[PDB]
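Only one structure is covered here, and it is reproduced in the block below.
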Amino acid sequence: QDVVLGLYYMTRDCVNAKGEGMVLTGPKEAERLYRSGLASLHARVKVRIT
Amino acid sequence: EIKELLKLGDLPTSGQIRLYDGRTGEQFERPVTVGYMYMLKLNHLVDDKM
Amino acid sequence: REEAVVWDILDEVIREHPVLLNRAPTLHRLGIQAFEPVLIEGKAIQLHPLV
Amino acid sequence: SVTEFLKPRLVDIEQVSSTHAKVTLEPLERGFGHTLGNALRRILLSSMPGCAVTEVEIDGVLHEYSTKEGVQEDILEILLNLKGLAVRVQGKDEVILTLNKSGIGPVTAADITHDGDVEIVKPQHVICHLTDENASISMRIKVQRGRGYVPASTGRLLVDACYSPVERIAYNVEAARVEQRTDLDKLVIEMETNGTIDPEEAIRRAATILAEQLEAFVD
Amino acid sequence: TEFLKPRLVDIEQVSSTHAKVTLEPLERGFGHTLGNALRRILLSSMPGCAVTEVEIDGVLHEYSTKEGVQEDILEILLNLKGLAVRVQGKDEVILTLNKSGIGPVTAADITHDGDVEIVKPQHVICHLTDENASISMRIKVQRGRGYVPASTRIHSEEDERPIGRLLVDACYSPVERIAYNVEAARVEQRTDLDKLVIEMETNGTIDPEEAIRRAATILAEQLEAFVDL
Amino acid sequence: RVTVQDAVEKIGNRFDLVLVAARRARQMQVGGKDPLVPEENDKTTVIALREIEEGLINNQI
Amino acid sequence: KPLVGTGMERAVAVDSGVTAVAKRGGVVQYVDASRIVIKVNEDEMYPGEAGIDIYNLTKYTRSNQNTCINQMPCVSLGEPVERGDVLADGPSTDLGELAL
């Protein structure tokens, strides 16, 4: 149950957020963006993916 | 009447407080409940069973 | 005497000897399973959360 | 005892790539695996100095909104892909470089006008692909010295700056033991970095940044 | 490269036990990075000074009782565990205590020394409650760091202590809570210079002007392994 | 290593993998032979499973 | 003490008989965590008696389940007490409230 709670919380979208709407080159700088507190985790974004 | 008592203390009447994680000093997202539960040690303590 | 060597020996004995944990009752085959042990200071058996 | 706390040695450089390594320390006193792992994390990911692409001027554009033809991927992607280029600038605050290429095929950072004063530390970085018999493109790329990661908050095209060379850093603490106790911490630091600097030395730079703060208190 | 380095510009010993200290200026993030590192170090690793054994004249084990005293001997040990003292250049010392006649017994009754200094004379050990009543005891103090429970300690001593000693659990670490806070301040006509405030509650044996430097020292030497790699 | 499925890809009956891993581990522990895989001071339990990974064991041997 | 209770603790701890309860009113004459002794007042004394109620408290002893049961005083020398006041806490009580 707690694992799924965490993954639900991680993957929601909140229509207002810090850092919302920018475009990123990958998960790693997604993480740098999260961890430094520059973007909120459920903020909307576009990323390059593979 | 609980709110009224918490207001008589200088405490936050939401009952919740923002907390930080002592592993980093980061803030938790949204406040969390904090307060004085009563807890009992039960007589099923482990070295009596290992 | 629990001498200072014995743990470095123990951590060689156990180093990959599976031990079988089962609760009771044990309704179905998944109720006995084997795990590789890792040593602990306390007295509880530390089980894996998903299992 | 009273002021001779246990000190680690590196148990391994544990190297798996030139881009990424898993530098592990043992033992650390209980709880110090965070107190250093995260402290060096917060240094490494946000306050390491370095140089990065900062602004772009492709030939004749006001906004990457304009999807100028002849290129396969549109200017929004060229703009981020040029953020992907790792660069070293020697002794200067800001430096502009020029790039051009012609003929049907890819474009690479190797096609930049390499000043030698500046090193493009990964030339084989593809920039775009060209899509007509007449396809050629020419642009100015600004590179700048700065610190950390700075978002797009502040014909020029602005872009976020990746001044810190750390692509990712992560750390764990885990059980470690001696002959009589197991409450001590191991620390694993894992990091991956853009090739400007090797990681087992980037951390030695970062440990210095942190050490320099303490220099005014240490007796 | 533009890093401003800190100095520990100011201190406020708001009480004989509580104090504030401030480190100023700091760059981006360093207010948080030190702010938490020093809190976590100050809680784990400041050395201090604890009671460690007690011998009381006529008692035999923790659970007994003494005629004419208000506490079970056990609650005397729970009281002395909280007693805190400085010691000057020593790894340990023995304190004698004597009192007779009705009334409280308090730390002020310990046979004082130049080389021991007690943070709070009024910390109370028991009551005496009979006209002829007495207690005499030899409290042994040791320096140390962290916490060491007596059960592991006697398992670490490996000789057999005599009948009629009592053992207490050791709680050396002298700081009870630490808080940190970060804010901008007037320097060089510029913004984002953090005045770190660290403010602290203690058992009273130490002063921040040592404590923050000692914590910074511990950090600075633990960190050597990461530059020596 | 622990999951034996890649050894079961090679001994397509899973019961025969226990009979073969035991037989081979006995040739090591009791019969005095030594492994064709590089050992890492693992138990014969693991060495014999690591001998299926080299693809050089079946109950002919 | 539990900080939140129901006010039934003031009854369970007394009626369960394990706190030592003042049989007659008076003043505390002596206390030492083994004895408590009460100079009962003459308004409740019986005429030929010395007029002094000792309470030898039970100290560390096994419960039937091996938990200890040491009673401890709650009074002070010279303090007045009234019939039915708690003189000494039981196990799991303080000031006569239940306190598990």
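What you see of chain E is 6-234, where the numbers are those given in Swiss-Prot.
Structure determined by electron microscopy, 3.0 Å.
Just so it is clear, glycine is given a Cβ too, placed from its N, Cα and C backbone atoms.
Here the residue is the original one, but Swiss-Prot notes a mutagenesis experiment at this spot, E:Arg45 to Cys: In rpoA112; temperature-sensitive, blocks RNA polymerase assembly. Neighbour count (other Cβ atoms within 10 Å of the Cβ, all protein chains): 23 for E:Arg45 (mutagenesis position).
In Swiss-Prot, a mutagenesis experiment is listed as E:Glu165 to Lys, annotated with the note 5-fold decrease in CRP-class II promoter-dependent transcription. Its Cβ placed at the centre, E:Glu165 (mutagenesis position) has 7 other Cβ atoms within 10 Å.
Here Swiss-Prot describes E:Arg191 to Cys as a published mutagenesis experiment; the accompanying note says: In rpoA101; temperature-sensitive. Around the Cβ of E:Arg191 (mutagenesis position), 10 further Cβ atoms fall within 10 Å across all displayed protein chains.
Residues from the set of mutagenesis positions E:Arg45, E:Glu165, E:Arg191 situated with their C-beta under 8 Å of a chain B C-beta: E:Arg45.
Note: the CA-CA distance between E:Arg45 (mutagenesis position) and E:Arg191 (mutagenesis position) rounds to 28 Å.
Checking the mutagenesis positions E:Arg45, E:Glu165, E:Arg191 against chain D with a Cβ-Cβ cut-off under 8 Å leaves E:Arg45, in sequence order.
Taking only the Cα positions, the spacing between E:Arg191 (mutagenesis position) and E:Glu165 (mutagenesis position) is 63 angstrom. DSSP gives E:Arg45 (mutagenesis position) a helix state.
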